[PDB]
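A.B. asks: Quick one: the structure is below, questions incoming.
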Amino acid sequence: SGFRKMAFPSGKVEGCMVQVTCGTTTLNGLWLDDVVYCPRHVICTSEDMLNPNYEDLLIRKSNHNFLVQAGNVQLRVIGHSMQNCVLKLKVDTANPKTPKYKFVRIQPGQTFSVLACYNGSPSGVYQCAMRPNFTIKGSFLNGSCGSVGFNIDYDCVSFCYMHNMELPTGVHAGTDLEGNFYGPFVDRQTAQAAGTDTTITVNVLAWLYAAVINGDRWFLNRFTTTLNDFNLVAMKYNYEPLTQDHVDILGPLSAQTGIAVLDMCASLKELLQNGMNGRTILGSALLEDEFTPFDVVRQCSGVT
Amino acid sequence: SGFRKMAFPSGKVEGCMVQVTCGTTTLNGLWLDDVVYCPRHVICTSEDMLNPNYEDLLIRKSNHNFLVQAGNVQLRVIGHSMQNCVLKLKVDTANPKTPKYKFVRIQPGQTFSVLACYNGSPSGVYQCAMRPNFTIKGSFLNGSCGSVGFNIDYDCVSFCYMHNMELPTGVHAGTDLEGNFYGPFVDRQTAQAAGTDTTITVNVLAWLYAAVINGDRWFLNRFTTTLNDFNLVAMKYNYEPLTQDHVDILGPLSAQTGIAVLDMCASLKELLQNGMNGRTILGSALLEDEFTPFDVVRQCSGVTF
């Protein structure tokens, strides 16, 4: 028993991380088959970043201007193409450590593991949620750009995130592996509004189920509610509205614990209206929204 | 910027995890050079665990009673020895994925990464603190026994923990890789007192420094305090007493932020006396004690490997 914010084992991703250098600028790349993926702002100086014309900047560059190092091995770049906000560097060698992999665009509310890297070398691994406003609250210092987010389904790595920038607010924005930003962000150093963020309601309910399973039951009340009644309270506290799709996803946790989803909603409603009175749930003094229903099921059934 | 509870990259450890089976019982083993390490209670049935004589139980077993599988490959066991609460199974093949490694006994308050495994297959990775009472608050289901805790210093994996048992209270106890339990625990299914836990004061101060560095500064006061004055408040709130050794370890974070350790102590004192008034520090509504001063420095300076 017990419940922890758990990342996927990072081994399969560690073997794909490389260093990409273009003039002064060094960041991280993802080496899969004979292609290296990295943020296109590798081609920018600190001045360029204020208002870059990426097409014009990339034209000034040739294959030999891209230094790609896999640990101590230097890769030979035989091609370069821009796809949205990512650069695809064709190299002469297939990565022998290429795992079975997919590129996926994740939905807001979904979670993934980040392997934070500097100069193509792994620093650490942690589990993130994509916020409803398409930002992440990561740990990303200078040089962390090109660090990737992923899920693992047995043998298959689903790459969903490549770190691109820190907004002035200190929150993080990135792209899928086709180089399309999550949210309304562009790769230039301007002030950019992230939307109003909201709490991921289905994740909070999943974590309350995790709590009951591990024997934290104090918050279970004598009340029930309707989807409509609950959603009026959700709106007031900046929680995502709960849909029948969400109720359906919580079904297995409902079945295990014998607490109907709407009964757990009534518990959450009372927590929102009355706060927690300085009590804790699974060692947290606030409501946690970075566990999906699938995350709770994985951990509470020991999937490998 | 930003601050997260970060585990070490688990790649070097993943390649060392194997499945060990002895009759009915299956758990995880650590394959380094030509030796597999696992908890000795692999040789026990659920009945044996109530009051096991490990010497007598191990004598009933030979090399061929130990099934060791590395993914899909089966290893040949040519030797078995009991060292404290761990079994060392000598195998005919050196692990070609053996990293540079050390066995270290960690101190209470120190942190490490756990690779939670089932049937010799990695499930997930997370950062733990060894509690002052030598327990850990992990996530460990049936079959997680033999899962290991580690730190990485560039190329070298320091194995410090092997998961052994869940206490009736749902907290976790384990051994070093020489099989010596952390704390007063034994490998039998009895009621065992963990004894009073305390908050790791030096870790809370380190995390307050992490907070200042990342721009959370609301808790900073101009009140100050003495080691003696602070430790009277520490005792009242079940915090470890702060020593000069602890002040010295926080020195670099003090130097970076320009906040003297005793000033940060006065901020912590008011947080303890007055609570946080429903505010958050680095997205937490309570005081976090599972980051060491070295953890904060590593993350706030981007150390790799």
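Here chain A follows Swiss-Prot, giving residues 3264-3567 in order.
Going by what the header records, the deposited coordinates were determined by X-ray crystallography, 2.0 Å.
Heads up, the Cβ atoms here are built off N, Cα and C, so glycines get one too.
Look at Swiss-Prot and you will find A:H3304 tagged as active site, for 3CL-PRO activity, backed by sequence analysis. Look at Swiss-Prot and you will find A:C3408 tagged as active site, nucleophile, backed by experimental evidence. Looking at Swiss-Prot, you'll find the natural variant A:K3353 to R noted as follows: In strain: Beta/B.1.351. Among the natural variants in Swiss-Prot is A:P3395 to H, noted as: In strain: Omicron/BA.1, Omicron/BA.2, Omicron/BA.2.12.1, Omicron/BA.2.75, Omicron/BA.4, Omicron/BA.5, Omicron/BQ.1.1, Omicron/XBB.1.5, Omicron/EG.5.1. Under its natural variant entries, Swiss-Prot includes A:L3468 to V with the note: In strain: Zeta/P.2.
Context for these features, please: burial, neighbours, distances.
C.D. replies: In sequence order, A:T3288, A:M3312, A:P3315, A:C3348, A:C3408, A:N3427, A:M3428, A:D3450 make up the list of same-chain residues 6 or more apart from A:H3304 (active site, for 3CL-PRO activity) whose Cβ falls under 8 Å from its Cβ. Under DSSP, A:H3304 (active site, for 3CL-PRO activity) is assigned to a helix (H, G or I) in the three-state scheme.
Its Cβ placed at the centre, A:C3408 (active site, nucleophile) has 25 other Cβ atoms within 10 Å.
Sequence-distant neighbours of A:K3353 (variant position) (same chain, 6+ residues apart, CB-CB distance under 8 A): A:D3297, A:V3298, A:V3340, A:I3341, A:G3342, A:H3343, A:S3344.
All chains included, 21 other C-beta atoms sit within 10 angstroms of the C-beta of A:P3395 (variant position).
In the three-state DSSP scheme, A:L3468 (variant position) is classed as helix. Counting every protein chain shown, the number of other Cβ atoms lying within 10 Å of the Cβ of A:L3468 (variant position) is 28.
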A.B. asks: Roughly how many Å lie between the Cα atoms of A:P3395 (variant position) and A:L3468 (variant position), rounded to a whole value?
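C.D. replies: Cα-Cα, rounded: 16 Å.
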